[PDB]
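What follows is a single structure, and I will ask about it in a moment.
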Number of protein chains: 2
Amino acid sequence: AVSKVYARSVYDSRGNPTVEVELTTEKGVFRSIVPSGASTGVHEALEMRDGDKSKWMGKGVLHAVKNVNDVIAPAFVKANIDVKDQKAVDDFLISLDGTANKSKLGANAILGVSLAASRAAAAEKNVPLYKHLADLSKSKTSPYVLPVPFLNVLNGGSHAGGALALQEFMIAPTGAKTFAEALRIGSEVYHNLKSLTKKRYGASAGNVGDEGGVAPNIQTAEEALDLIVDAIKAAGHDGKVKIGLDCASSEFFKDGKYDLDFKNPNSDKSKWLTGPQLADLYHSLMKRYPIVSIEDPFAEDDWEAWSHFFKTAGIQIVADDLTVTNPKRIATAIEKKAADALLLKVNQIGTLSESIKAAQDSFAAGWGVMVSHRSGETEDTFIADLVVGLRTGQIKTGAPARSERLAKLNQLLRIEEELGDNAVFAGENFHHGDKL
Amino acid sequence: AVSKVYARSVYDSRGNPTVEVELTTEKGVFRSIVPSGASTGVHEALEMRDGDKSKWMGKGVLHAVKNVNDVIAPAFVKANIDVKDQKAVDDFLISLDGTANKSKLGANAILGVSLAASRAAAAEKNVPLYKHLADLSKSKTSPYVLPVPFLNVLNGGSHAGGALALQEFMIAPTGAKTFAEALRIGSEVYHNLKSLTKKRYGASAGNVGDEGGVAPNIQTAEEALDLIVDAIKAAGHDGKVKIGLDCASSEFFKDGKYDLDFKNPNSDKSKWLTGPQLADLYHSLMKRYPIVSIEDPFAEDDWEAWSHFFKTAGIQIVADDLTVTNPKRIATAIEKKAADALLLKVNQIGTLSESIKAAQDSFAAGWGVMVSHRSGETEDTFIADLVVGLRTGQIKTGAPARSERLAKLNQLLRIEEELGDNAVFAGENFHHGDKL
Ligand SMILES: [Mg+2]
Ligand SMILES: [Mg+2]
Ligand SMILES: [Mg+2]
Ligand SMILES: [Mg+2]
């Protein structure tokens, strides 16, 4: 029984204010913190900011916070809802906002309540969060599946200063036998990468991006990939580690063309690429490097481009800004055969229930599901329990550096240990972890 | 009644393993995570690493973990100690190691148990950590004192790739009325700095160091301070923000001289400076910038240089590597009049009890106490409750970027809120916050 709902302003991993919510019950106080992206898709739910340039550079969230305290709270408490009933909770919240993109109260106002409720519910059932989560989603729990982590060891695009267009370059230790081993191999590659990087491009190149990866000032994907393969090799893990990319192409799409030098204000329009051209580029990288997954190869509404590449790709193709964890967007994606994996971001849609549906819809279509954090994270470890609850077999929560990332990775170590013989690591079958 | 003592290996903010301890009582599970330094003094208690180059590059902690699980555990449980008596807990652990520097079990194995015990006690006494702490240390609680945060917005030395020798360039919002206000302005400054940096030094210059600060490739302190001052002004906080430094001189002390270009393998020996020469430089900077604190201006055992400088300092002079949170070392410094402020690090000494004593002896001698994190941090927020419990009035826990840093800051916002009207912000009186 909820006796209280309260919100406050806290800081994210980038030093920007964010919403933190606290829910009180007979069982105790439950907390949750909302994340925040940088390369946020146009179709994402509304993230409300104060816009006051005299405070936090106009990035405060007093309004959103106010909505929780002044509007949401009173009613919620009055409603007397069963926290164990996620759908109920969410329905209430959505009903309260009334808009399609949560423009009334704001997604960051709603999310926090939604997430806090699930925590309170788990306490009530006297079960671990990932367990309640599996319950909510009707996932198979025998056994549970530990996912393969996709570590963004090299940052580009909007996550770091430099010429690199592509946003994330990740390593996936699909060759590990357990979650612990995977993370060990992952950090080993990471340390080698930092050394090489400094060695090949100067000390400064070893400084890090928003997500904790090294951020060398290079201009081609080839140079980034060469470093990674050399690092994997130097670490002694060749063949056990694969690569995944996050192109975040919408960030550089302009006038129906893709600008690979978009970070340069004086970019050369003649160099801009067409969908098909960009597809040729991707293909070149695929043939040369052990890439097993590409995210956002084409812009958020460039449907034809995704569908075209999809038929020749032959590897996991993840939709991020294209789907925005929105069941309706996914249906279209599914119809157009544009991708084969969903990038799940609680904050793109705004409610847990809606996110769980997105996952269920994807899995129903034979798609894969990759749970993810946002570039602006917090000490909150929700997603760790989530990926296990949903049995996706794959997560992306950063490089093995910067605590907003390790918190989730460490959390996964604790769960694996707890589960013992009741869990298996996804390994090479990460694409369809849910079916393991 | 402690039923179980357990430990596991987790990862720090740089991707290196570390010790995580869990203490189980009738009241629940209490956890603690140990931080790890980079520019560690020769006198620090022993941090135990495995040295198996085939795993984690030799930085494993399996041994320390095993020490806790197989050595400390059984004897601790069987001892039936009362967690409420910190002293008895610590005395027990120390006697068990039996070395001057915790070289048998490792300080990293010991600290986790010591700190975890204090959490369990607080639960038992049904009080917030900071209160239990203020209790353990006989601090005056009316009101409580909230500390000024020293934010390390510009990183150098061993914390980042680049030429900059001095380790940390910090801002301190002493001209704020509340901690919440302090952090607010601190971040605003921070955002301004990052922008300016990128403009003045280039995109890559905005990338960050280990502690969340920007890392421009500059060679002089003046370049650094100039960036900062412009940032303060630009953000509109001219007057409310002061500057602090962590020179970490021990790292560049060689042959009785100081090398301001120590990262350069071709450093110019003729350029190396004498103590008095270095002191000159300092006085030069203090004259031109609102610097209010200097940490480790001289080497760990270069006593005479310290004593010399102290005579005409006229500002807070903090001892770090020189004192290593060691009472015996503190005695010496007080006597030789080397500094007037202690840098408190539980991991430099090893037990909560010993660290408390250190603070007490410092306050007794009329010194101030700056509570501190380590460059290799975790999601643990213990020090937030610690600074408050000791009522020091000042803490250093990083820039407002990277959750290993924000987690502590967020936690202080929470406490501020909770204390309400029963607490004051130290402001301009940080030096003697304990006398407020
Ligand atoms: Mg994005
Ligand atoms: Mg993405
Ligand atoms: Mg140091
Ligand atoms: Mg220091």
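Here chain A follows Swiss-Prot for its numbers: 2-437, in order, are the residues you see.
Going by what the header records, the deposited coordinates were determined by X-ray crystallography, 2.1 Å.
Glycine too: its Cβ is placed from the backbone N, Cα and C atoms.
Heads up, here are the entries from Swiss-Prot:
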- A:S40 to A: Reduces activity by 99.9% (MUTAGEN)
- A:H160 to A, F or N: Reduces activity by 99% (MUTAGEN)
- A:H160, A:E169, A:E296, A:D321, A:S373, A:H374, A:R375, A:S376, A:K397: substrate binding site (BINDING)
- A:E169 to Q: Reduces kcat over 100000-fold (MUTAGEN)
- A:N208 to A: Reduces activity by 44% (MUTAGEN)
- A:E212 to Q: Reduces kcat over 100000-fold (MUTAGEN)
- A:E212: active site, proton donor (ACT_SITE)
- A:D247, A:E296, A:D321: Mg(2+) binding site (BINDING)
- A:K346 to A: Reduces kcat over 100000-fold. Abolishes of the proton exchange reaction that initiates the enzymatic reaction (MUTAGEN)
- A:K346: active site, proton acceptor (ACT_SITE)
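Please go over these features one by one and say how buried each is and what sits next to it.
A:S40 (mutagenesis position): 20 other CB atoms within 10 A of its CB, across all protein chains.
The Cβ neighbour count for A:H160 (mutagenesis position), using a 10 Å radius and every protein chain shown, is 26.
Of all Cβ atoms in the shown protein chains, 27 besides its own fall within 10 Å of the Cβ of A:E296 (substrate binding site).
The secondary structure of A:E169 (mutagenesis position), as reduced to three states from DSSP, is extended strand. Neighbour list (A:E169 (mutagenesis position), Cβ cut-off 8 Å, at least 6 residues apart, same chain): A:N153, A:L155, A:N156, A:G157, A:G158, A:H160, A:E212, A:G214, A:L246, A:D247, A:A249, A:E296.
Using a 10 Å Cβ-Cβ cutoff, A:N208 (mutagenesis position) registers 32 neighbours.
Its own atom aside, the Cβ of A:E212 (mutagenesis position) has 32 Cβ atoms within 10 angstroms in the protein chains shown.
DSSP assigns A:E296 (substrate binding site) to a strand in the three-state reduction.
Reduced to three states, the DSSP call for A:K346 (mutagenesis position) is coil. Cβ contacts within 10 Å of A:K346 (mutagenesis position), excluding its own Cβ and spanning all protein chains shown: 26.
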For A:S40 (mutagenesis position) and A:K346 (mutagenesis position), what Cα-Cα distance in Å is obtained after rounding to a whole number?
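Cα of A:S40 (mutagenesis position) to Cα of A:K346 (mutagenesis position) measures 13 Å after rounding.
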Compute the C-alpha separation of A:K346 (mutagenesis position) from A:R375 (substrate binding site), stating it in Å without decimals.
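So the Cα of A:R375 (substrate binding site) lies 8 Å away from that of A:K346 (mutagenesis position).
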Write down the Cα-Cα distance for A:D321 (Mg(2+) binding site) and A:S373 (substrate binding site), rounded and given in Å.
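Spelling it out, the Cα of A:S373 (substrate binding site) and the Cα of A:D321 (Mg(2+) binding site) are 10 Å apart.
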Which of the recorded positions A:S40, A:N208, A:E296 have a Cβ lying under 8 Å from any Cβ of chain B?
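The recorded positions close to chain B are A:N208.
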Non-local Cβ contacts of A:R375 (substrate binding site) (under 8 Å, 6 or more apart, same chain)?
A:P36, A:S37, A:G38, A:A39, A:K346, A:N348
So if I take the recorded positions (A:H160, A:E169, A:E212, A:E296) and measure from each Cβ to the nearest atom of ligand 1, which come out below 6 Å?
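Near the molecule: none at all.
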For A:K397 (substrate binding site), write down the residues of its own chain that are at least 6 apart in sequence and whose Cβ falls under 8 Å from its Cβ; none is a fine answer.
A:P150, A:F151, A:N153, A:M171, A:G245, A:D247, A:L344, A:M371, A:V372, A:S373, A:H374
Filter the candidate list A:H160, A:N208, A:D321 of recorded positions, keeping only entries whose CB is under 6 Å from an atom of ligand 2.
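Cβ under 6 Å from ligand 2: A:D321.
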Within 10 Å of the Cβ of A:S373 (substrate binding site), how many other Cβ atoms are there?
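Other Cβ atoms within 10 Å of A:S373 (substrate binding site): 27.
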Around the Mg(2+) site (A:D247, A:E296, A:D321), what further same-chain residues have their C-beta within 8 angstroms of the site's C-beta centre?
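Neighbours within 8 Å of the Cβ centroid, excluding A:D247, A:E296, A:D321: A:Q168, A:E169, A:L246, A:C248, A:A249, A:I295, A:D297, A:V319, A:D322, A:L344.
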